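A.B. asks: First the structure, which I've put down as structure tokens, then a few questions once you've had a look.
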Amino acid sequence: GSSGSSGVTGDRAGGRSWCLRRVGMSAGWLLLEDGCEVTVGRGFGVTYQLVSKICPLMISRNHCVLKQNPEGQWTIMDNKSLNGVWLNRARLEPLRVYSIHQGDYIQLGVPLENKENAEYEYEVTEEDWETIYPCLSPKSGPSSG
């Protein structure tokens, strides 16, 4: 799939919903609901938790936080990242605003000595809820059950 026309919305769970397509995989898609803060990390309390067996320490609680600035545009901000956050082959700063767009690359942390690119990689893409629903990400925070 991943194809269709965009226009007016008039149906429950309709319209489009941005997200972070996991580069290299077809799962763990972090939904980016318009007007909904998305905090990723490992510590309990974040909307998205990421735990691994190889290097689970590589990620820290609240490694990053997405949100649409008062203007109405999505902006990725790093909550004082320790290892550092990368965006489109660029280093990010702590507590900074970065306007993202379709075709981006968010990297949580730095690559290893035996890994060309960071294990965790995503891509800002706009996909309907019915498209990311099937392959959604592990939500650690609350939700409208």
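Numbers here mean position along the shown chain, with the first residue as 1.
Structure method, as recorded: solution NMR.
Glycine residues also receive a Cβ, built from the backbone N, Cα and C atoms like all the rest.
According to Swiss-Prot:
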DOMAIN    38-92  domain 'FHA'
MUTAGEN   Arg42 to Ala  Abolishes interaction with ATM-phosphorylated MDC1. Abolishes interaction with human herpesvirus 1 ICP0. Abolishes recruitment to DNA damage sites after UV irradiation, ionizing radiation, or treatment with an alkylating agent. Does not affect ubiquitination of NBN
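So that I understand the layout, could you describe where these features sit and how close they are to other parts?
C.D. replies: The Cβ of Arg42 (mutagenesis position) lies under 8 Å from the Cβ of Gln49, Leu50, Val51, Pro56, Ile59, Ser60, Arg61, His63, each on the same chain and at least six residues away in sequence. Secondary structure at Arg42 (mutagenesis position), as computed by DSSP, is coil.
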